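Trainee: Sending over a structure as structure tokens; questions will come in a sec.
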Amino acid sequence: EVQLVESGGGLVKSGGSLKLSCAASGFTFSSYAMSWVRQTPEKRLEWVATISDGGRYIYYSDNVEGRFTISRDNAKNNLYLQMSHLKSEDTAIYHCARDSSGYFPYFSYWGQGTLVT
Amino acid sequence: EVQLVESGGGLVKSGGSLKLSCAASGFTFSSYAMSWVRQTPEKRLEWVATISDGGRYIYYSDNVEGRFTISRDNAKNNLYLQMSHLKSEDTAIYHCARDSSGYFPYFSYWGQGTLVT
Amino acid sequence: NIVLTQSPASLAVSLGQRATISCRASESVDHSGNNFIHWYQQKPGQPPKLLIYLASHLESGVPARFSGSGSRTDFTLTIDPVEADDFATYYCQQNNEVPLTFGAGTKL
Amino acid sequence: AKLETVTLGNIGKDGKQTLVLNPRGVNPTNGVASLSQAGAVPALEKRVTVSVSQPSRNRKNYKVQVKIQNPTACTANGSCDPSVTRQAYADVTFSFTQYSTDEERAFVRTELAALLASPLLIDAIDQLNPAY
Amino acid sequence: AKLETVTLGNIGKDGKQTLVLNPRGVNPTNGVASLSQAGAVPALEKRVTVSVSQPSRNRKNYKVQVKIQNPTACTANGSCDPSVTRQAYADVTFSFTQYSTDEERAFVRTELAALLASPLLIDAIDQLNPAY
Amino acid sequence: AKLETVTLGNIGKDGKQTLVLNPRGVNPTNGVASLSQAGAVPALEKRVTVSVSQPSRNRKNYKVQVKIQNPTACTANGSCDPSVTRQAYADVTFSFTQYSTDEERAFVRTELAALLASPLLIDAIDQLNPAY
Amino acid sequence: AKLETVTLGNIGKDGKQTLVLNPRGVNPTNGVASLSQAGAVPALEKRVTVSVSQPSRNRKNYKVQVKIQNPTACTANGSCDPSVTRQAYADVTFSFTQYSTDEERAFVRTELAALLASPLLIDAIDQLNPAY
Amino acid sequence: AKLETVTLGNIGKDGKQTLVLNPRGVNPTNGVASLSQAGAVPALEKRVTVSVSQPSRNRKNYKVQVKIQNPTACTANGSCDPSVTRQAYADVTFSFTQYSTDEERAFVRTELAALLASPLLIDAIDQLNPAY
Amino acid sequence: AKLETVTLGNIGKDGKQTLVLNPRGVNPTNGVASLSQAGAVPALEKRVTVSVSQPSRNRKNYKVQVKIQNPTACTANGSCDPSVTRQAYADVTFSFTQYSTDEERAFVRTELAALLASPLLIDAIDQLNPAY
């Protein structure tokens, strides 16, 4: 079964840095594209970033692009998200999604997520 | 390569006479039609004359027809332009063009030109 | 004479924006199904080169960022983003009739 | 992988058309996966097949094989329903040995995806001009 | 078109490599354009061929055919020149009839270029897993 | 010479029609140059071929050979796309020896261009009347 | 039409020559009109033939066929009458079906008359260079 | 590459003569590509051919061959045609292996091209003096 | 003439290398005069020979022959001696008649020496591209 077990999170003040991960077991990780999807405590879903198959083509959103990076490790099956500058609005759950077979994704599978502040 | 090296030019008073030429190396000269194209010092391009394959069909412009002749030598690969009466307006550069395969030309290749006054 | 009238006299863009230039024919130029309007480029210390023949066909030396279209009166040339070599003058000529009238040309 | 909808974008001579392929199961008789379009009549569908064959006691090589079939339709005089007039096929066969690593297999996949968008191959296929 | 040099970019699994290809002239026996890698000895380089056929009395339709091969060099001990260990092949063949338009042939070329980057054909080619 | 666009003017029974022929490369298998029109569908094009053959150990003569193929198109009842109904061919073969000068070869070229515009030949081809 | 005399003007490479042609009557064996040069002995003159065919049980279409020949006379020493050294030939053949109109057949005749004065076919015929 | 017109400059004994060669098509059976000078009476022309073995995967030896032949004309008395008294041949044949590199091939070419300007071989060919 | 030391300058691919050849005596049986480069281990040296037919009264054909061969060394493991992996040959053979003049022979030599600097043959040998 497709399973995405995240890690990281915690209580970090503004201007700091983080690194999340995603376990991604149950399928060939190095074939599919990946994504980070966030959910505010106001209960609205927003998009963060996508990374392609080999890590070549990367799409960020507007409120992410200046200060976050996304990467992956196809031999350790992990899916990272380095954070910086933490401008007091990103206090989400940060789900780890599996992208659909296609040109822009529609998020077939999901994960539990890690609370950040 | 198609190359058109002109000669002639100089400072000639009105009412005189000249003869230009064109080197025309790099292709079978006796297959294509030829042309003289002038460029005024006011930076506008004008047409002078065309001569056909064997020198049979000849087209002049209006300000050229009464006093210029055009000729060619298919054994020496030259392309001439005899001038007369030099009525103070023709002070151009006189490019030597190679005509396109067709019924009226569109001037595929060009040359440096010779300043006349 | 079929007088070709350039709609601008001079134009200036940056290295990113597109660039348009139009010629206006005195008469109809499209003869049977094809229109006889050609495009030239003259750098100031060089003889002119041919860019677009028969109003839509690129010459083999052109780096294929040029294009053209039109029908019987008005013929344009569009340059998707202008590079460093593209700053020159641009003449258009007329091939349908015997006197072979040319254009006035613009600058960049 | 697993058969799901392969929605392909930026298709066409201009590059604005998309195509969605809905899965139609795997044939057990020869191991050929199947994708197809969303038509009702089965003869008007654009279908894609794909199959990779293990090395048997005769062939000794792995063999990925992808096929593409695109029909076009038009109705004639005195006829009501559209028939099928043309077929534009495609047939890609890969071949690797037992000792090839996966980077050698991913080089050939991304080389072929880059040749098909090069001005030497978009002129021999769109315009049908040999490379001269 | 014209046999020029071909720089294939964003090639490979990671997508950071290049593969530059110089033309090697057509063949008067078959009419097959050929290309090879920029800087390598003969018979140890990556080859790309392409050939377009017209109708005849045999076949009533056109046929474009690309065919790439790329070896692997193993510098053994006690020898100055490398040997080849194995080849990897990919031969595409298209088939278009004489009434097919320009946007039907370009639809096939661009569908195949967009399909080779899909997780159905990633996992089928560089991993050799079939589609279930 | 070199293949470029051969735009022919003053064509037709009245003499006001033009035709532009865009080059489509040289076939290496038999040395036949090719010009064609600007259609999309390859069966609706007006094409011209031309080839001159060197004297081999069998034929002993130079042989220029020009062919012209003009199809016409019309759609029928219950049909959408236009098909091809007629073919109006032309086939000119020249033949010269090794010792012929170029003025002998240019006399035959300009003689044939002058016979085709004479009232004896514009009546046998336009009206299909034998010369009686 | 009528077998009259034919004055071909602007003939030759320079385009200043003439070639006048008197009729020599049709042939009841084949129906081939013939012409010859005005003032020359028989078997040392320039010949022009033309023949139009109708459909039959063999061929379903028309066939116009022009065929010109013109020798070269070498007055050798020790002989009063010249000999021929070599011939030069040009045989056009047109093919039109029974439903072809008047402006389709005149388009072929005038395209061929305008094509023989193009730098593709100047350089192919009087210079014997192929088209590259 | 593709055949084009080759203008050889400052050739000759004094070094102030030219030789303009036009292309003459590829022989389809053996692959030999011809060049010839634009001179009338094609029995007597400066002729240059070039022949390269085709790039195959299992070819062991690559072989380039260049031939030059130049006839001399003789207007013999009693004949309207010039004849060929004698020829002047040249036969250059290279030979490489499939592991040879570009600089090993370019060294042999520029060595042979610099021996022919050396005073050993402008005296062994022009004056026919054997080296001793 | 008499053999001397020949210094070939600006030879190579880039054109900035030398080749100093010392004389190595005349072979008394066939008359072939050798040159060789001063390199140690005489199994691997640049070697150039030249051979001219002797001037006799009743000789019909004069024939010059030049040969070049260049080995490449390989220090194989387990041996104290370098070996020869491969050669790189060149075989130039002229052919004249006894009525040929000095300028007819000097034209062929300076033509072959100017073809080898032309871009037709710096691409047919260095890159192994057949002309088409």
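Since chain G takes its numbers from Swiss-Prot, the residues it shows come out as 2-133.
Just so you know, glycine gets a Cβ as well, placed from its N, Cα and C.
Pasting the relevant annotations from Swiss-Prot:
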- G:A34 to S: In strain: Qbeta_3_FR (VARIANT)
- G:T76 to A: In strain: QB_1 and Qbeta_1_FR (VARIANT)
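Let's see these features in context: how buried, what's close, how far.
Mentor: Contacts of G:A34 (variant position) defined by a Cβ separation under 8 A and a same-chain sequence distance of 6+ are given as G:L4, G:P24, G:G26, G:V27, G:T50, G:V51, G:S52, in order along the sequence. According to DSSP, G:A34 (variant position) sits within a strand segment.
The Cβ of G:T76 (variant position) lies under 8 Å from the Cβ of G:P83, each on the same chain and at least six residues away in sequence. Taken residue by residue with DSSP, G:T76 (variant position) is part of neither helix nor strand, so it is coil.
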